[PDB]
Amino acid sequence: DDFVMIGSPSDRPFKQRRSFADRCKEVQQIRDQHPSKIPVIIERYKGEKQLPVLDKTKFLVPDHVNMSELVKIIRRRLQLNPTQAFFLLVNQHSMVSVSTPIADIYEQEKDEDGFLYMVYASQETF
Amino acid sequence: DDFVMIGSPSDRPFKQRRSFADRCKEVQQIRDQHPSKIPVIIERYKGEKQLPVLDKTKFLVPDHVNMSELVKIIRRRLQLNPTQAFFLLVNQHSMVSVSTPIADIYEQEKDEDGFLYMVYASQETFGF
């Protein structure tokens, strides 16, 4: 009979929701309109159990902003209490330096589409 | 019949592996033998997997040492390169830019057993 559907379209990660060519195009358009900003996708770790869900996951971040600054922004957007453990991990679960400007992180860790992808979780994974 | 003896030689997390009675006693003994030292347990944060574990987690730190000086010691012990991130965390808060001496930090942050506990991670982890 009918399938029982588990999960919805909007539950899919950004890479699945937009075609590769469309993601490329968005990056190129955003660079031209905002040349000093880095396009970042920040998603919740699939296996997370403690942290709340970020609703808006696409950010445009000034070239100079470092990960310490970015982490403070995401904690704020998530309305976390200061005692809640939180990690922001880049590309393949990477702990990057917290002083390096994100423009430099970008050249090292950006995806083939031109986005810089990050995941947040309560612990480092993995 | 014939029982398998499990040994449990881990010393970590210290607070989990030694009785309260035993921890309190050890603090008392240390205090008496080294009155100018603070007893500090320094371990890797449970959610930190990128920095390595220390060979030794138990330190006697002179009262006047401050956090920057402690950070420098632990970074050298973990043989970190100069650009790697490192944070020490105490009672689920950040210690970034805390400038008081460790004897004073002890007064505020010591556990009920008399040790001061820290954990380290490669990101801030807490707001504080």
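Along the chain as shown, residues are numbered 1 onward.
Looking at the header, which is where the method is noted, we find X-ray crystallography, 1.8 Å.
The backbone N, Cα and C atoms fix where each Cβ goes, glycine too.
Among the mutagenesis results in Swiss-Prot, A:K58 to A (Swiss-Prot position 51) has the note: Decreases interaction with ATG13 and strongly reduces autophagosome formation. The residue drawn here is the original one. In this structure, A:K58 (mutagenesis position) is part of a beta strand by DSSP.
The note that Swiss-Prot attaches to the published mutagenesis A:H64 to D (Swiss-Prot position 57) is: Enhances binding to RETREG1. Non-local neighbourhood of A:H64 (mutagenesis position): A:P101, A:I102, A:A103, each in the same chain, at least six residues away, with C-beta under 8 Å from its C-beta.
In Swiss-Prot, the entry for mutagenesis A:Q123 to A (Swiss-Prot position 116) states: Abolished deconjugation of phosphatidylethanolamine (PE) by ATG4B, without affecting deconjugation by Legionella RavZ. The structure shown retains the original residue. Taking Cβ-Cβ distances under 8 Å and a sequence separation of 6 or more, the neighbours of A:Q123 (mutagenesis position) in its chain are A:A85, A:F87.
A:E124 (mutagenesis position) has a Cβ environment of 21 other Cβ atoms inside 10 Å. Annotation of the mutagenesis experiment A:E124 to A (Swiss-Prot position 117) in Swiss-Prot: Abolished deconjugation of phosphatidylethanolamine (PE) by Legionella RavZ, without affecting deconjugation by ATG4B.
For the mutagenesis of A:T125 to A (Swiss-Prot position 118), Swiss-Prot gives this note: Does not affect deconjugation of phosphatidylethanolamine (PE). The structure shown keeps the original residue. Taking a C-beta cut-off of under 8 Å and a sequence gap of six or more, A:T125 (mutagenesis position) has these contacts in its own chain: A:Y45, A:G47, A:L89, A:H93, A:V119.
According to Swiss-Prot, the mutagenesis experiment A:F126 to A (Swiss-Prot position 119) carries the annotation: Abolished deconjugation of phosphatidylethanolamine (PE) by both Legionella RavZ and ATG4B. Less than 8 angstroms from the CB of A:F126 (mutagenesis position) sit A:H93, each of them six or more residues away in the same chain.
When the C-beta distance to chain B is held to under 8 angstroms, the mutagenesis positions A:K58, A:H64, A:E124 reduce to A:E124, listed in sequence order. All chains included, 13 other C-beta atoms sit within 10 angstroms of the C-beta of A:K58 (mutagenesis position). Cα of A:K58 (mutagenesis position) to Cα of A:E124 (mutagenesis position): a distance of 22 Å.
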